[PDB]
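Read the structure below first, then the notes.
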Amino acid sequence: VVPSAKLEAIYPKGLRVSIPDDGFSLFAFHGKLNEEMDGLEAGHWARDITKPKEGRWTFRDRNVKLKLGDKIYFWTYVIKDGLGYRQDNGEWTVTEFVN
């Protein structure tokens, strides 16, 4: 349905989450570190992004140094033509860093 989120652990610090645009109007990321989502929680990370750049919708946080083995539990939201779509049950394990 909506694109699979690409999550990236940034070295030295941070997290990048993104999807490719397909004429969307909004992308939201909701994520928790090392703790499952209990329902549709706003999360530790929570932002609505309303401007795409370079054909993508990109969430960035530069506040967390992730550790190898850290897990992020998440959901996302996309608006297309006035209708909302969710990616549920997102789960990602930090296994490499990206510069």
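Using the numbering of Swiss-Prot, the residues shown for chain A are 25-123, in order.
Any Cβ shown, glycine's included, is placed from N, Cα and C.
What Swiss-Prot says about this one:
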| type | residues | note |
| --- | --- | --- |
| MUTAGEN | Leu64 to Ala | Reduced binding affinity to laminarin by the N-terminal domain |
| MUTAGEN | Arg71 to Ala | Loss of binding to laminarin by the N-terminal domain; when associated with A-54. Reduced binding affinity to laminarin by the N-terminal domain; when associated with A-110 |
| MUTAGEN | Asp72 to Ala | Loss of binding to laminarin by the N-terminal domain |
| BINDING | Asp72, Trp99, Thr100, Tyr101, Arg110 | substrate binding site |
| MUTAGEN | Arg110 to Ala | Reduced binding affinity to laminarin by the N-terminal domain. Reduced binding affinity to laminarin by the N-terminal domain; when associated with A-71 |
Binding residues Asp72, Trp99, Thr100, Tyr101, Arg110 (substrate) - maximum C-alpha distance in whole Å: 13
Fewest Cβ neighbours within 10 Å, where candidates are the binding-site residues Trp99, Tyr101: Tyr101
Cα-Cα distance linking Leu64 (mutagenesis position) and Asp72 (mutagenesis position), given in Å to the nearest integer: 14
Cα-to-Cα gap, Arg110 (mutagenesis position) vs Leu64 (mutagenesis position), nearest whole Å: 10
Sorted by sequence, non-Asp72, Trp99, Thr100, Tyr101, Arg110 residues with Cβ within 8 Å of centre, substrate: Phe51, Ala52, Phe53, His54, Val102, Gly108, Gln111
Between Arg71 (mutagenesis position) and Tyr101 (substrate binding site), the C-alpha gap once rounded to whole angstrom: 10
Cβ neighbours of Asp72 (mutagenesis position) where a neighbour is any other Cβ within 10 Å: 12
Long-range Cβ environment of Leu64 (mutagenesis position), under 8 Å and at least 6 residues apart: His54, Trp99, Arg110
Cβ packing number for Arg110 (mutagenesis position), 10 Å threshold: 15
Sparsest-packed among the recorded positions, when each Cβ's other Cβ atoms within 10 Å are tallied, from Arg71, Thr100: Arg71
